[PDB]
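Asks: Sharing a structure below in structure tokens format, with a few things to ask.
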Amino acid sequence: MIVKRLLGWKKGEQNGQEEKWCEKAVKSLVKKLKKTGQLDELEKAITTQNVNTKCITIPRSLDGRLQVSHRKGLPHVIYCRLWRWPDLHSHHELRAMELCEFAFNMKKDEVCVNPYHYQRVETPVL
Amino acid sequence: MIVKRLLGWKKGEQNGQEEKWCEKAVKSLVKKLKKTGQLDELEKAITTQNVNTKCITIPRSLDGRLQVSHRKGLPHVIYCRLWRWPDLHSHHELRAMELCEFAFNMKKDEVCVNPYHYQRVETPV
DNA sequence: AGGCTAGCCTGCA
DNA sequence: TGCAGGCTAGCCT
Ligand SMILES: [Cl-]
Ligand SMILES: [Zn+2]
Ligand SMILES: [Zn+2]
């Protein structure tokens, strides 16, 4: 199972409750990418940590947030926190790489959630 | 508070969990009627049991059901059970009065939830 | 019949 | 003004 494999790459120490939510977050993404033929691309990006992977996109919602098991957040933040930066505070601490065509900031119809298409930045000064 | 007053007219015996759900049902209806200026009419129908009150309408959903908290049901059944018949089992046991212009069965854009616009009927079975 | 969530509304910083 | 969280109609199983 792809879900369990992807969960093995999860960052940080999680308690019982967070482990269950994290599993739901991965399941939710796996369902969306399976219908658009983007699942293999997610496995490649996560399991190899490769920046030279395609955009991994999901439809953008009106307010940009994604709800998973009663929790709401920005999906690129959710998946960057899960697989790269467990203490990631907000979207203000993420900047997309130059080659990311569907970065969150672009506000296109689709949003890229490939964590290796983002870089962590210090909280903006101004 | 109109919620506490309308809840005083609630029928049946309720435990702690049902009491909280019933309060949510009344709150949910009060919110909807406040925006359409029909709250005073609900107070009138519930406190006077007058069949000669206007239709108390809420927008009709695609499947007819209403969700209050995490429970789904037919809204005229919900509010008829709350204020008139606590052992009302289904919509099949209810029929709208002749003067009800927005009866559930009519399937109009708006649905009447005035309990005094409905009567109990023999179960079709 | 019942579960999940995007959109809607709302109060807070 | 953005940000956060409650509620539920529409959609799905
Ligand atoms: Cl792509
Ligand atoms: Zn990208
Ligand atoms: Zn009526």
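The count begins at 1 with the first shown residue.
If you check the header, you will see the structure was determined by X-ray crystallography, 2.1 Å.
Heads up, the Cβ atoms here are built off N, Cα and C, so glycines get one too.
Pasting the relevant annotations from Swiss-Prot:
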type    : residues                            : note
BINDING : A:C55, A:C100, A:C112, A:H117       : Zn(2+) binding site
MUTAGEN : A:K24 to R (Swiss-Prot position 33) : Slightly decreased monoubiquitination
MUTAGEN : A:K44 to R (Swiss-Prot position 53) : Slightly decreased monoubiquitination
MUTAGEN : A:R65 to D (Swiss-Prot position 74) : Reduced interaction with JUN. Loss of transcriptional activity and cooperation with JUN
MUTAGEN : A:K72 to R (Swiss-Prot position 81) : Decreased monoubiquitination
Asks: Where does A:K72 (mutagenesis position) sit in DSSP terms: helix, strand, or coil?
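Replies: Reduced to three states, the DSSP call for A:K72 (mutagenesis position) is strand.
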Asks: Around the recorded Zn(2+) site, report the further residues of that chain (criterion: Cβ within 8 Å of the mean position of the Cβ atoms of A:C55, A:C100, A:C112, A:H117; site residues excluded), sequence-ordered.
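Replies: Apart from the listed residues, the neighbours are A:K54, A:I56, A:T57, A:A96, A:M97, A:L99, A:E101, A:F102, A:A103, A:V113, A:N114, A:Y118.
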Asks: Please list, in sequence order, the residues in the chain of A:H117 (Zn(2+) binding site) that are at least six apart in sequence and whose C-beta is under 8 Å away from its C-beta.
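Replies: Spatial neighbours, sequence-distant, of A:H117 (Zn(2+) binding site): A:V51, A:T53, A:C55, A:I56, A:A96, A:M97, A:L99, A:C100, A:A103.
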Asks: Going by DSSP, give the three-state secondary structure for A:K44 (mutagenesis position).
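Replies: Its secondary structure by DSSP: helix.
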Asks: May I ask which of the recorded positions A:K24, A:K72, A:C112 is closest to A:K44 (mutagenesis position) if we compare their C-alpha atoms?
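Replies: Closest recorded candidate to A:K44 (mutagenesis position) by Cα: A:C112.
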Asks: Between the Cα atoms of A:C112 (Zn(2+) binding site) and A:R65 (mutagenesis position), find the distance and write it as a whole number of Å.
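Replies: Cα of A:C112 (Zn(2+) binding site) to Cα of A:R65 (mutagenesis position) measures 13 Å after rounding.
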Asks: Do you know which of the recorded positions A:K24, A:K44, A:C55, A:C100, A:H117 end up with C-beta under 6 Å from ligand 1?
Replies: A:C55
Asks: When DSSP states are folded down to helix, strand and coil, where does A:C112 (Zn(2+) binding site) land?
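Replies: Strand, per DSSP.
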Asks: Across all the protein chains here, work out how many other Cβ atoms are within 10 Å of the Cβ of A:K72 (mutagenesis position).
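Replies: Looking across every protein chain shown, the total is 11.
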